[PDB]
Amino acid sequence: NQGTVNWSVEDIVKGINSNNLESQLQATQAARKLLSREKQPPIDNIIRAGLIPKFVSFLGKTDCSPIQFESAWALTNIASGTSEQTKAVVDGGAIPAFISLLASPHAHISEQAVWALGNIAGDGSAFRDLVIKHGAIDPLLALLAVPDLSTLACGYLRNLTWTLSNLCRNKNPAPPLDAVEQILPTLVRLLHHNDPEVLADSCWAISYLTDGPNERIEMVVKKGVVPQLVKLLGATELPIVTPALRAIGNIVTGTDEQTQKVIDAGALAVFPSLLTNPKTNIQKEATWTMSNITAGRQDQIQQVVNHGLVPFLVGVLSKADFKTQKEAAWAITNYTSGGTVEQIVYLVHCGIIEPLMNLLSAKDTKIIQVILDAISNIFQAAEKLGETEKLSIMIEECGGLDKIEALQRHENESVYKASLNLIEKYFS
Amino acid sequence: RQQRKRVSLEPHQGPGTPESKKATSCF
């Protein structure tokens, strides 16, 4: 660590173009040190000097593992740049050469190749699927075919987990079904590993895989991970809670039967703290998740009631970031749409009406339609009980009616005909 | 119907989300 620090690009080129493998090794190391600096590494200058095809061919030098490692690392850092820079590494032929290095006897060369394939896959769906077509999944999973993951070096195991996550990542298209099936059993195993970074990235992979059509949700749910995801939902580390919650929220976008699985695993008991979580994205995600559960069957609405989660929705509707308040309005409008009369009435006893009316002062136009539908649904339930007028006073007493008649002269046709309708019918 | 289930709109990249690419600082 003296003679390879801060070389010029031109000296690097001189060394790599010599016919001396040791000179090439030193110049390759010098390139990797240039590309490893934090202030603006000269990725584009390295590419312009035509070094990528040389680095790629150094990957095949089984005879000289240090130059394998140095060029793997240099190419890793190029591939970590822009799409155009990652494309240059791929266009050099790096993908098959990195896959051959997965089997290397040198764990630090293996690991660099894992990392490099993670950067390439991370660029997007096309490179992700190209890494898969070159056959990266089998050698990667083979690196985890040990009796106890604890015997692997922590850094190595985190990197492998991260790279598998990128292979599960991104949409249009989602990853090939066969590849998901190939990776899932290993993901299930990683989801029980004790290291918080492995757990975080495993949850992230599950959250990618569950963010699609219901048959994707089913192949994940079929592996029985929902109880483990619920347990991770209660972790103290927010880097674990955040992807676990998105996975759970993705799963409840599916069928009534998939949604019931997260309820039966005990998720509803975590939502008192999730719906008051100080970190805004957790509260929003948790409320969005609640909104899809209140779009479930009536017996699932009843389990929301039994767990005492309605006052937490009232709480979120009363005070939260506006985007979370918006998810709570959806949760209420979904609840009132599919609930029984008694469930809808319980909503009023809990105090839904005033914070609901206060939100009609939002100028987001979509939420106003969502709130008006909810009120319609609540009046309809009360009129099955002749309470229509006792509810009118409540809406009147909190400034409600003033707000609805104000939107009687609103922009949107769907807004003011519902405001009109409401007053025409329930007030004046 | 009951198809009031609303799919997520958050994309798989960007803030909050894990790094898509990372450089190696050293060994």
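Here Swiss-Prot sets the residue numbers for chain B, with the shown residues being 1984-2010 in order.
Using N, Cα and C of the backbone, Cβ positions are placed for all residues, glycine too.
For the published mutagenesis B:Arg1984 to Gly, Swiss-Prot gives the following note: No effect on nuclear localization. Secondary structure at B:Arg1984 (mutagenesis position), as computed by DSSP, is coil. Every protein chain shown contributes to the tally, and the Cβ of B:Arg1984 (mutagenesis position) ends up with 3 other Cβ atoms within 10 Å.
Summarising the environment of B:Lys1988 (mutagenesis position), the number of other Cβ atoms within 10 Å of its Cβ, over all protein chains shown, is 18. According to Swiss-Prot, the mutagenesis experiment B:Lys1988 to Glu carries this note: Abolishes nuclear localization.
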